[PDB]
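J.: Sharing a structure below in structure tokens format, with a few things to ask.
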Amino acid sequence: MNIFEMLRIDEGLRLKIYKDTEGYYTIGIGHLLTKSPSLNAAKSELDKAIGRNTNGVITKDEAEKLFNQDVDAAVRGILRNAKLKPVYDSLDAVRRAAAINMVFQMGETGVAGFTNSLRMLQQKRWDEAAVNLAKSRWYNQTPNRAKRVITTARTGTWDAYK
Ligand SMILES: [Cl-]
Ligand SMILES: [Cl-]
Ligand SMILES: [Kr]
Ligand SMILES: [Kr]
Ligand SMILES: [Kr]
Ligand SMILES: [Kr]
């Protein structure tokens with residue numbers, strides 16, 4: 001397992017525009033297109049992202065391409081963030097995947113706001129971090145995914161994904 005396989009599991013693969021858990025237009029492997037309630041807008045953002053008139057539908061390769069860019073951007077985002085990078089660098093490889101997943105889902109900003117958990121993660125206080133992480137809107141709105149990511153961060157193993 002790895003970050004790609006992990007997120008593919010959490011986000012799934014959809015080839016037609018869909019609405020995510022918060023109702024926003026998304027496509028592929030969790031590629032958010034827009035927070036706007038307009039399908040046309042979503043459609044315009046999609047054509048912009050792919051470089052052609054997609055008519056709301058994409059191929060699997062095109063979906064994987066956006067996923068790649070997205071994974072990439074997520075990491076880079078972490079590395080450029082002064083609050084995140086130090087935590088991330090202190091982590092082992094499995095745990096880092098958990099951090100990437102969260103950022104991919106909720107953005108750099110969101111995650112950077114988990115002050116208390118970031119510190120416990122940095123201090124290697126696994127159980128504590130896991131309890132603090134679950135005290136969030138995140139966990140309450142998508143609990144099953146949240147449990148997978150939290151277990152990953154808590155244990156450093158892929159057991160929640162096997
Ligand atoms: Cl894009
Ligand atoms: Cl969930
Ligand atoms: Kr992080
Ligand atoms: Kr994490
Ligand atoms: Kr975090
Ligand atoms: Kr954790």
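Method reported for this entry: X-ray crystallography, 2.1 Å.
Keep in mind that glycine also has a Cβ here, set from the backbone N, Cα and C atoms.
Sharing the record's features from Swiss-Prot:
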type     : residues              : note
ACT_SITE : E11                   : active site, proton donor/acceptor
ACT_SITE : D20                   : active site, proton donor/acceptor
BINDING  : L32, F104, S117, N132 : substrate binding site
MUTAGEN  : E11 to Q              : Complete loss of activity
MUTAGEN  : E11 to N              : Loss of 84% of enzymatic activity
MUTAGEN  : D20 to A, N, S or T   : Complete loss of enzymatic activity
MUTAGEN  : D20 to C              : Nearly no effet on specific enzymatic activity
MUTAGEN  : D20 to E or Q         : Loss of 99% of enzymatic activity
MUTAGEN  : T26 to H              : Facilitates transglycosylation more effectively than hydrolysis; covalently bound substrate
MUTAGEN  : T26 to E              : Complete loss of activity at neutral pH; covalently bound substrate
MUTAGEN  : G30 to F              : Almost complete loss of enzymatic activity. The enzyme is destabilized by 1.5 kcal/mol
MUTAGEN  : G30 to A              : Almost complete loss of enzymatic activity
MUTAGEN  : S117 to I             : 500-fold decrease in enzymatic activity
MUTAGEN  : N132 to M or F        : 2-fold decrease in enzymatic activity
MUTAGEN  : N132 to I             : 5-fold decrease in enzymatic activity
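How buried are the listed features, and what sits near them?
T.: Counting only same-chain residues at least 6 apart in sequence, those with a Cβ under 8 Å from the Cβ of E11 (mutagenesis position) are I29, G30.
On its own chain, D20 (mutagenesis position) has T26, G30, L32 as residues at least 6 apart in sequence with a Cβ closer than 8 Å to its own Cβ.
Taken residue by residue with DSSP, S117 (mutagenesis position) is part of a helix. Applying an 8 A CB threshold to same-chain residues 6+ apart, the list for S117 (mutagenesis position) reads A129, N132, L133.
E11 (mutagenesis position) falls within a helical segment according to DSSP.
According to DSSP, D20 (mutagenesis position) is assigned to coil rather than to any helix or strand.
Packing around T26 (mutagenesis position) is summarised by its Cβ count: 21 other Cβ atoms lie within 10 angstroms of its Cβ, all protein chains included.
According to its DSSP assignment, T26 (mutagenesis position) is in a strand.
The number of other Cβ atoms within 10 Å of the Cβ belonging to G30 (mutagenesis position), over all protein chains shown, comes to 20.
In the three-state DSSP classification, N132 (mutagenesis position) falls within a helix. Cβ-based neighbour count (10 Å, all protein chains) for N132 (mutagenesis position) stands at 19.
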